[PDB]
Amino acid sequence: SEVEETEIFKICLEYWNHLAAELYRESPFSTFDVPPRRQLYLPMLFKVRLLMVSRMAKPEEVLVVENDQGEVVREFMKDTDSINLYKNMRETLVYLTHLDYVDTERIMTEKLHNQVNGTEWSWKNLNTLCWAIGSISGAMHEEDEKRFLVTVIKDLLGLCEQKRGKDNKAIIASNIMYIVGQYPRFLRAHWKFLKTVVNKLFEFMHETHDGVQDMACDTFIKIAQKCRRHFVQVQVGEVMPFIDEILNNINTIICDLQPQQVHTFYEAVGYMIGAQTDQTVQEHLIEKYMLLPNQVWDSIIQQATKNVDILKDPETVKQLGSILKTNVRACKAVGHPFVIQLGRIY
Amino acid sequence: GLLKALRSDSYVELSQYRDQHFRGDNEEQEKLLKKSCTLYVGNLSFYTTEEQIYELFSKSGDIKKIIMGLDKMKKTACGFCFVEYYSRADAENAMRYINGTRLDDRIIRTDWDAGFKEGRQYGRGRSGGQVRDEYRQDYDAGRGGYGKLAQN
Amino acid sequence: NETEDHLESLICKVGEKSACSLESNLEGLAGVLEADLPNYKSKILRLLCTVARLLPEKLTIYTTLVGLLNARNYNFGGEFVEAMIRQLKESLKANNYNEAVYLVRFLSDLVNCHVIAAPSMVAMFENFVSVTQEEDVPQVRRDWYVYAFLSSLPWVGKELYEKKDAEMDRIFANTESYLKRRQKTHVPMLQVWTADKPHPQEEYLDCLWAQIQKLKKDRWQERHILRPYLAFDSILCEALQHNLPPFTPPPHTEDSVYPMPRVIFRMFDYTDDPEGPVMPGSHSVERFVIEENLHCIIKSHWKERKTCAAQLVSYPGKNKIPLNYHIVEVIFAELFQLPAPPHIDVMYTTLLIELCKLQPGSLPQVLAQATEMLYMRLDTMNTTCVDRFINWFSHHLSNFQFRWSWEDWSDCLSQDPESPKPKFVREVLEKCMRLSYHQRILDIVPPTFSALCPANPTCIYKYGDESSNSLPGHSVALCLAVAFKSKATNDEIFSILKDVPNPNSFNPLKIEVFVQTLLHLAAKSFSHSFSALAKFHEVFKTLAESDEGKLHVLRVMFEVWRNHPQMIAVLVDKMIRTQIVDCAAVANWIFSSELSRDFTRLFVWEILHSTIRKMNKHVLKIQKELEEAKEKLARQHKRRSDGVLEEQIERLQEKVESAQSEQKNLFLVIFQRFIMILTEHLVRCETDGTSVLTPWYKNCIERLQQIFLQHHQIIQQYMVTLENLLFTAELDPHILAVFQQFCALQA
Amino acid sequence: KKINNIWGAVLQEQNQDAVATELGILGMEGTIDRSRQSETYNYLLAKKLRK
Ligand SMILES: *O[C@H]1[C@@H](O)[C@H](n2cnc3c(N)ncnc32)O[C@@H]1COP(=O)(O)OP(=O)(O)OP(=O)(O)OC[C@H]1O[C@@H](n2c[n+](C)c3c(=O)[nH]c(N)nc32)[C@H](O)[C@@H]1O
């Protein structure tokens, strides 16, 4: 399993997955008398856990593709060989954690300690450790998960403070955002942490360092999808729901984002909006939500009515394409209640 | 003889804060701080009454005076105060044991004060509150909300 | 002298957690000291003496070091023994008996390190126990010498008994004979609990004797003390021993002050931690050593709460113990120690918070268990300790979002309101409201506890309603309100008040209307009330210029602010400070029939103790000023080698005499009123055939005891007056018992 | 015997709040002094904005 070969590791991981699944099926409970087979295999289950944590595969694949018209687009691959590898590793590690979570937590804590003290410090090792931490989301009880995640986030913040340089800080911050975005239950439980995370993402959205804006938008859309219901209701200590706060300052949040990042932000906000059960409040939110695209749309329509030749101006066509992309993303996020917006421009 | 280790008093040492409006050099301000009986208390909720401060800080000794910090324009509480004791020992005890504890569920901070003067109870921020309040970007329900420079 | 600082740092560094083992660090330090010995010999001796005196917790770590040095240099060991004996003599001369016991323990341990011959130590302890045979000396002297003998046994007892068995048996017989005839009058005054179950609060010497007897039964074998020198048994066997010169204890002089007797705080037993390591028993030397070391650690790092907590959690022991329980018990023993805690009370609250933060997994749960145990044992708890418990618990809840399992205390709802449990709950809720607002306290507790919640701190005005039109002075009260609202000066207020009808130089109605109006109009905040008092200082002085005037001012102020005890306290303090009233007036008001219903409440005694503290501080300040003036005059006379200076000194001396007279009169008045009320209650109970022991009687007698305990040093000066005039043999035995216990405290 | 974890739960919540506060002042440009403890605020960003 230590060989740096993808196919050999895939065979070994197939065996490890089979073993973990069999042991879990025998008895899913954690550390009554230990099951016979688990008793036989106990001496090396921690070695398997260490292997899983030390060689975790990248959770997602991102590809830059040129469209038919020449548009450069970032796309997520759905079901490839590498994604399947990550899924198998995650399933194995989840089974092992279900067998006992103390050992997995100990291994993760040791890896994080070695990252902090500098003995095993590197971007690759930190990324692998954070992927391993994220993969086991939901495998442990809520209280143990909360304690473990609080400790991990505190240690990661300390590491970010201690490390010097823009690149190291960016890597550590991206890792923290990835970890918090992988534990929606944690954010749902604590409103202050969720609001702090979202405000940090908005702050990062103005960061021009390469990859920070994309990471912020991806984390924001992930949190919005998973914790949509917490942006429309009124939270303790708040005067208005967070959706109104975001919509009021939407112009200042996306002033630095690129058009694709703006489309992602609009999709996330639409996911948040779609959770509003009340019809009237939802309609008002939708109207307030498309205001910025609608202003440009109306200006372009009036210009065209005055003179259709404006539709031959390349800049007007780019603006129309951007507006329609925003509308498509908003429709995807919102769903049926988006009809009104469509009815406004159809 | 005495042991240096047993003499450690890190909790009553001068902080890095120096009042920029003090009419004197750094040496004079440090000299006044070294023998001061007054403590600046910060990170208070805007709804913290002077009675609660009295109750909390009377645990360290007898309180001589409490001067609540106020908005320069609005003249309302802006989350800080000054507590002057009768003796330096009580101020030292407050710095040792009241510093870093909770008042209205907020970790309050105590610092040595070179001495109260008229007009020092007003915030020095542009909006009339404390400079930190206008310079902070987080949300604080106990301190009004977002920073005055941000304001949502 | 960077070399001296480096040597001091090296000596103080040993014993702290480090990568290398303790033995390796000790050997390296001994080698370095030997290498640098010829030059900095005196500095090294002084540093070793200092650490022996000031770091008892590391006792065995340093004795071993000396032994190693003694192995390489006989002369150095002899000189160190001589220096230690000289330091012990100085400490005994200076009345520093705690440092003396630390030095005695250090020498006893040095006996184990083959630095001191056992016969010399046995002779020294024979002298220590012979001190008990003296005549016409106070029992505290004999008690301390016996305690210094016994408390060193955990370290050197095996060696002393295996070397000199007959001498040790003789010394033990003498000690037992002395202990059998000791006086135990001070015990009830110093007991946190008077209930024998589940943990008797035993006298410290009796507890030490029982522990030493248990150690003797167990072949002088103990399983807690760390003994690093054993690892150097080969090296220390070849070292030559020294003989202590015959030690003569200093004779008892008139100006000799001895430590007060103690009672051992005990609340935990092994059954309280069934899952962890077995807790040493109450009568085990391991418990004594653990508590002593933890107390010493707290004493060494009291200023730094974080360092103190780190030292407490990392406390090393030979065998695993339930360390969290021991730490909690030691902290609560210090907090509840009578007469007074070793340090300020808030320090203990902050230290407990730091410990909870450092060990969040286990320490908070142990603290909650300890709080529940303390609550369940409130029936016999001492009132002083109950007040400390209330203050700590309210301050702690203030730091933990006021979260508590109030339902577990539901029994307090079914008891008489004056019972210790409902009374404790009410006081805790009042103190919590003092740190918050009324609505928060109403919210946090269950609805079934609503009856025990504090009342709204709202002012009461006699001239606010319409039905008061018939009340005397109503028109004058309205005129005064208008005048105050219009910023009327002192002359206008006097002119307005001149129309008040006198019922008969002291007008009760005039004071009533003025005080009520002024307090009602300034009821917004404490600062407003202080400003109002300062502005109308002349009116207050002119009106309440007599004793009856001051009493009526206090009565009216209480009537206005009956529902805001904190306001009453601050107002009384400010009035005393600005001289509106005097300590005698406050003392008389405390015992007045108007405060009879609030007599047992905490704020009354808080006010009384604040007044006494203010009087003491005033006397101390005046004495310090006189001493400074005398020193300045002496310095001026010496430099020159005056009449105005002599007159100033005379005026200061008579001011000192007046302040002392006022302090003595205050204490005399307090004692007189206490005796009067207690005698009245006792006579009534005897006449009606009622049990003397009632909640009111318990509170009153324990408050008299608290008065004696808090200011025992000052009250000692008035011993002749108290014995001759107030606490006479004719007094009822119940009251006289408190005075007898106070006398026995230092006799 | 049951264990009373009320203060343990409160302390866990307070630790979570402290971690959230630490995350709030998280940055990627420079180091912010912690000499003011609970009164710490981003003064470098404030200076940048004021300019
Ligand atoms: O540039 C400003 C501020 O951003 C900068 N600053 C802020 N934080 C730091 C740190 N950590 N290191 C270096 N520089 C920093 O300093 C400039 C002034 O900011 P600040 O000192 O926070 O404001 P200031 O204290 O001058 O105004 P304000 O707080 O409104 O004063 C009102 C009143 O309170 C007294 N006071 C405030 N503070 C924070 C005090 C303190 O820490 N200690 C004492 N004794 N008094 C304090 C003010 O002096 C006034 O009396």
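Quick note: numbers on chain A are straight from Swiss-Prot, i.e. 358-388, 400-714, in order.
Keep in mind that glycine also has a Cβ here, set from the backbone N, Cα and C atoms.
Feature list (source: Swiss-Prot):
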- A:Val402 to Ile: Does not abolish Rex-mediated mRNA export (MUTAGEN)
- A:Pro411 to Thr: Strongly abolishes interaction with Rex and RANBP3, abolishes Rex-mediated mRNA export. Does not abolish interaction with RANBP3; when associated with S-414. Abolishes Rex multimerization; when associated with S-414 (MUTAGEN)
- A:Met412 to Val: Does not abolish interaction with Rex and RANBP3, and Rex-mediated mRNA export (MUTAGEN)
- A:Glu513 to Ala: Abolishes Ran binding activity and nuclear export complex formation. Abolishes Ran binding activity and nuclear export complex formation; when associated with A-553 and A-554 (MUTAGEN)
- A:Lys590 to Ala: Enhances Ran binding activity and does not abolish nuclear export complex formation. Enhances Ran binding activity and does not abolish nuclear export complex formation; when associated with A-583. Enhances Ran binding activity and does not abolish nuclear export complex formation; when associated with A-550 and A-553 (MUTAGEN)
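The Cβ of A:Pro411 has fewer other Cβ atoms within 10 Å than any other of the mutagenesis positions A:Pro411, A:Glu513. Each residue contributes its Cα atom, and for A:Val402 (mutagenesis position) and A:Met412 (mutagenesis position) these two points are 15 Å apart.
Long-range C-beta contacts of A:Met412 (mutagenesis position), restricted to its own chain and to partners at least six residues apart, with a cutoff below 8 Å, are absent.
A:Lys590 (mutagenesis position) counts 18 other C-beta atoms within 10 Å of its own C-beta, drawing on all protein chains shown. Classification of A:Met412 (mutagenesis position) by DSSP places it within a helix. Comparing A:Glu513 (mutagenesis position) with A:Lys590 (mutagenesis position), their Cα atoms are 19 Å apart once rounded.
The distance from the Cα of A:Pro411 (mutagenesis position) to the Cα of A:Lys590 (mutagenesis position) comes to 39 Å.
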